[PDB]
Amino acid sequence: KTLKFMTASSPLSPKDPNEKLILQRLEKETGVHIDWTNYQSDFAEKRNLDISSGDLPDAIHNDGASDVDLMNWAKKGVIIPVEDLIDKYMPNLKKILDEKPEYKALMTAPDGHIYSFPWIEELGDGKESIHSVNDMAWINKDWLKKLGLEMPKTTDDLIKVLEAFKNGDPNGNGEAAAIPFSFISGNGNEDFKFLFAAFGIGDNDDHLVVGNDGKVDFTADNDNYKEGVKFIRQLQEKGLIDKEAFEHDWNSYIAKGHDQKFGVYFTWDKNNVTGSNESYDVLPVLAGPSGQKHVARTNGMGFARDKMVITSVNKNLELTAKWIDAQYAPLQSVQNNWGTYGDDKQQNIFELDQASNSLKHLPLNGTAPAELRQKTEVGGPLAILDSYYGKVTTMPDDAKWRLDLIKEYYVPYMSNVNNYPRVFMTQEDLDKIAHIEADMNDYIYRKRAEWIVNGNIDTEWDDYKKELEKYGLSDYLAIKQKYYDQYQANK
Ligand SMILES: OC[C@@H]1O[C@H](O[C@]2(CO[C@]3(CO[C@]4(CO[C@]5(CO)O[C@H](CO)[C@@H](O)[C@@H]5O)O[C@H](CO)[C@@H](O)[C@@H]4O)O[C@H](CO)[C@@H](O)[C@@H]3O)O[C@H](CO)[C@H](O)[C@H]2O)[C@H](O)[C@H](O)[C@@H]1O
Ligand SMILES: [Ca+2]
Ligand SMILES: [Ca+2]
């Protein structure tokens, strides 16, 4: 009758997950009441504290653990293998793995067990994947029009446009009126690393691309990456960068965006930042000084290995597996992922077409897509296959639009035939990689920021590459190359 789940949700959503409409209806459908431990900030740290202290729930919902965490928990018996539960009790999930058997292999550890239940979302394939570019660049076209400027075609054009934004006062002469160039530095949708590809090769959140010769390339020791840093340094020197770029957060970024203070900025979807208007548009791919014109592929995809694990203290495995399988029912997967219908107290993502028993996206009418989604989605394990569109659900309007923009602006310049596959490394290789990344990851962004602020990259570049080798870069690369070769060979 009752299960205790830890979960992760947005701070815009209710403290008690059971106040969400989806979870009220789901309790009626399943007959199971969930008592939630709901962490709405710093989920991973609070989860790790619970595991370390022995305060385990029946299952961790919407978990998102790394592979190294996954295998360590499995080795210590914190979580259990689940392939037998799938086989015995999970017909919805088994049907998905029968329609797309490639996912079975992505769920299976090198020891042959399955330890977690995945998120699956089919939106485009290959270069056309919705994930191929995360930190899209957007520009204020109203300012271009007001100042009599053409859309930049080159990185040199971009400098001149941004200087016009600073010197030409398109939205007022105040010291803080116009922010020519802004970003949230680091990983994710708001970083500036998209532009590094205008110097060839570019960069992504893994700092890892795959050459057309089949050689895995760590991007952050490339001469091309040095030239990218120097370009951003020029913008800094010219007084063109948001003075709080390296300190602000998403809520501040969004507040500045809503006031339309940005000339050029980065985000997944402009509608979350500068709003639903034609004042901002996609910045087309720029040519660099030598004619480099490129879009680096991310290694993102519509799959996450672990959106749920079952702990060793769960005493109702059949009930838990059946609850989880209910999330993989198509109409439930769509709603858990995106929101729901029929709330009279709150805007709805969907309406339910009674006749066809299917879901149809409603217009957002100016509401930010991520804001309403955060309030009403559930997350957790689920599956959305491209066969569902036109049958179970409409394709989201924002998703279709973004797929069209990727195809129009970016795919022609995505010249790497491959990106880096989603591999499942052995526990030994995972722990070697995790020790190297404990040094490398923070160091890479620290130096990048330092160089943008101090201008000393030419003096320090060689020492920096030596430091990366001290931290184990060549071993790191050899391991990534091993698993790439093993993936291509197919074990
Ligand atoms: O790092 C914390 C962790 O991140 C994990 O997921 C998120 C993103 O979750 C969402 C994603 O929502 C979108 C992208 O959604 C898709 C692609 O999957 O893109 C289509 C629209 O173009 C849409 O149909 C597809 O589903 O991202 C933007 C906002 O960035 C949304 O407008 C869009 O829907 O982010 C939303 C807000 O957090 C959440 O409601 C969504 O589920 O990864 C990034 C971080 O790199 C997000 O911060 C994070 O949410 C993980 O799911 C977890 O929940 C934590 O967010
Ligand atoms: Ca000015
Ligand atoms: Ca390299």
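Quick note: numbers on chain A are straight from Swiss-Prot, i.e. 47-537, in order.
We read in the header that X-ray crystallography, 2.0 Å was used to get this structure.
Including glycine, each Cβ sits where the backbone N, Cα and C put it.
Listed in Swiss-Prot:
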type: BINDING; residues: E167, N235, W314, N318, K353, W384, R419, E423; note: substrate binding site
type: MUTAGEN; residues: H177 to A; note: 2-fold decrease in fructooligosaccharide (FOS) binding compared to the wild-type. Impaired growth on nystose
type: BINDING; residues: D263, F264, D267, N268; note: Ca(2+) 2 binding site
type: MUTAGEN; residues: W314 to A; note: Loss of fructooligosaccharide (FOS) binding. No growth on nystose
type: MUTAGEN; residues: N318 to A; note: Significant decrease in fructooligosaccharide (FOS) binding. Impaired growth on nystose
type: MUTAGEN; residues: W384 to A; note: Significant decrease in fructooligosaccharide (FOS) binding. Impaired growth on nystose
type: MUTAGEN; residues: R419 to A; note: Loss of fructooligosaccharide (FOS) binding. No growth on nystose
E423 (substrate binding site) as reference: those recorded positions from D263, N268, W314, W384 with C-alpha within 10 Å of it:
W384
Neighbourhood of ligand 1 - recorded positions from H177, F264, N268, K353, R419 with Cβ under 6 Å:
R419
From the recorded positions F264, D267, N268, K353, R419, pick the residue whose C-alpha lies nearest to the C-alpha of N318 (mutagenesis position).
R419
Out of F264, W314, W384, which has the highest number of nearby Cβ atoms, where nearby means within 10 Å of its Cβ, if these are the recorded positions?
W384
Can you figure out which of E167, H177, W314, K353, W384 (the recorded positions) comes closest in space to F264 (Ca(2+) 2 binding site), comparing Cα atoms?
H177
Filter the recorded positions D263, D267, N268, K353, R419 down to those whose C-alpha lies within 10 angstroms of the C-alpha of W384 (mutagenesis position); answer none if the list is empty.
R419
Tally every other Cβ atom lying within 10 Å of the Cβ atom of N235 (substrate binding site).
19
Just jot down the residues in the same chain as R419 (mutagenesis position), at least 6 apart in sequence, with C-beta under 8 A of its C-beta; none if empty.
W384, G385, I395
Closest of the recorded positions to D267 (Ca(2+) 2 binding site), Cα to Cα, picking from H177, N235, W314, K353?
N235
For the recorded Ca(2+) 2 site, enumerate neighbouring residues of the same chain (Cβ within 8 Å of the Cβ centroid of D263, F264, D267, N268, site residues themselves excluded), in sequence order.
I247, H253, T265, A266, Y271
